[PDB]
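Novice: Supplied in structure tokens, the structure appears directly below.
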Amino acid sequence: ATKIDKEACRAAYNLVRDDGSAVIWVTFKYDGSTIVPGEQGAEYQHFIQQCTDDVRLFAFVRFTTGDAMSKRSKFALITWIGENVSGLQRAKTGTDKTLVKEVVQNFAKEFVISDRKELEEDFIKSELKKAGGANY
């Protein structure tokens, strides 16, 4: 019976999109059975710390790559699933992403990760490089 606070998760989503905002990541978490905004920041390293072993969550992160005239904004939708989270949870969570993709309309790529080493900034960017264009 998972649902989501669209009206609220959309504000966060838009906050990471808007360039002049400084916010580069917003999390979406389970607040019972209703998915809602978690934390957000300007520092990517602070996001990795939201991804503990007993939590599962969703994220929308703006990655900047290249430089000068080659600068491009790579958005990524991420589903962090704690290694120490239930078994039904992991699968039930993969179900709810559908519900999350209703607000989080476009992203160059999506991830289902449970090993922080995968959130390593330069590795995740490498991965966004091998991807391509948005997702409507």
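The residues of chain A that appear here are 2-137 by Swiss-Prot count, in order.
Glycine is no exception: its Cβ is also placed from the backbone N, Cα and C atoms.
Pulled these features from Swiss-Prot for this protein:
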type: DOMAIN; residues: 2-130; note: domain 'ADF-H'
type: MUTAGEN; residues: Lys75 to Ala; note: Abolishes actin-binding activity
type: MUTAGEN; residues: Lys130 to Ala; note: No effect on 5LO-binding activity
type: MUTAGEN; residues: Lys131 to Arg; note: No effect on 5LO-binding activity
type: MUTAGEN; residues: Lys131 to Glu; note: Abolishes 5LO-binding activity
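Each of these features: where is it, how hidden is it, and who are its neighbours?
Specialist: Within 10 Å of the C-beta of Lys75 (mutagenesis position) there are 21 other C-beta atoms, taking all protein chains into account. Classification of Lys75 (mutagenesis position) by DSSP places it within a strand.
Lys130 (mutagenesis position) has a Cβ environment of 15 other Cβ atoms inside 10 Å. Under DSSP, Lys130 (mutagenesis position) is assigned to a helix (H, G or I) in the three-state scheme.
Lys131 (mutagenesis position) counts 7 other C-beta atoms within 10 Å of its own C-beta, drawing on all protein chains shown.
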